[PDB]
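**Q** Right, I'll just put the structure down here and ask away after.
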Amino acid sequence: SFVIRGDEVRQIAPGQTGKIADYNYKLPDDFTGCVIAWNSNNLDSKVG
Amino acid sequence: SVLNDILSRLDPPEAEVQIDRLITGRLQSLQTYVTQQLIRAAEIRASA
């Protein structure tokens, strides 16, 4: 389960490279599975 | 044409695809060489 930013989602995929993919979580090339993302705007976002 | 440059310049996710092309070619070439090699050897054997 991740909190990842919106633009970043492209990164959670087998091949990608970027801050999230490099520094935080990396999939193997061989990854077998799905990535289900949905913006949870209401749950975690505040005026501050 | 150089293996190192692909590794150097390209990320592995991209590199893997590129090297793969290079691999099939040489492997094909060696395959052509051995096949070519076998026939000539046979020619030699009959002569021998």
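Per Swiss-Prot, chain A residues shown: 399-446, in order.
Heads up, header says this was done by electron microscopy, 3.6 Å.
Cβ coordinates come from backbone N, Cα and C, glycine included.
So Swiss-Prot lists these for the protein:
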type	residues	note
VARIANT	A:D405 to N	In strain: Omicron/BA.2, Omicron/BA.2.12.1, Omicron/BA.2.75, Omicron/BA.4, Omicron/BA.5, Omicron/BQ.1.1, Omicron/XBB.1.5, Omicron/EG.5.1; complete loss of interaction with host integrins
VARIANT	A:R408 to S	In strain: Omicron/BA.2, Omicron/BA.2.12.1, Omicron/BA.2.75, Omicron/BA.4, Omicron/BA.5, Omicron/BQ.1.1, Omicron/XBB.1.5, Omicron/EG.5.1
VARIANT	A:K417 to N	In strain: Beta/B.1.351, Omicron/BA.1, Omicron/BA.2, Omicron/BA.2.12.1, Omicron/BA.2.75, Omicron/BA.4, Omicron/BA.5, Omicron/BQ.1.1, Omicron/XBB.1.5, Omicron/EG.5.1; May enhance affinity to human ACE2 receptor
VARIANT	A:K417 to T	In strain: Gamma/P.1
VARIANT	A:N440 to K	In strain: Omicron/BA.1, Omicron/BA.2, Omicron/BA.2.12.1, Omicron/BA.2.75, Omicron/BA.4, Omicron/BA.5, Omicron/BQ.1.1, Omicron/XBB.1.5, Omicron/EG.5.1
VARIANT	A:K444 to T	In strain: Omicron/BQ.1.1
VARIANT	A:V445 to P	In strain: Omicron/XBB.1.5, Omicron/EG.5.1
**Q** Just going by other Cβ atoms within 10 Å, which of the variant positions A:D405, A:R408, A:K417, A:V445 has the emptiest spot?
**A** A:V445
**Q** Rounded to the nearest Å, what's the C-alpha distance separating A:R408 (variant position) and A:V445 (variant position)? Just drop the number here, would you?
**A** 26
**Q** Taking only the variant positions A:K417, A:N440, A:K444, A:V445, which one has a CA atom nearest to the CA atom of A:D405 (variant position)?
**A** A:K417
**Q** Could you state the CA-to-CA distance between A:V445 (variant position) and A:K417 (variant position) to the nearest Å?
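**A** About 26 Å separates the two Cα atoms.
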**Q** To the nearest whole angstrom, what is the C-alpha distance linking A:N440 (variant position) and A:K417 (variant position)?
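**A** Computed Cα spacing between A:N440 (variant position) and A:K417 (variant position) is 25 Å.
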**Q** What does the structure give for the C-alpha distance between A:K417 (variant position) and A:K444 (variant position)? Integer Å is fine.
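**A** Pair distance, Cα basis, whole Å: 24 Å.
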**Q** Based on DSSP, name the secondary structure state of A:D405 (variant position): helix, strand or coil.
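**A** Assignment for A:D405 (variant position) reads helix.
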**Q** With H, G and I counted as helix, E and B as strand and the rest as coil, say where DSSP puts A:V445 (variant position).
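**A** Looking at the DSSP assignment, A:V445 (variant position) belongs to neither helix nor strand, so coil.
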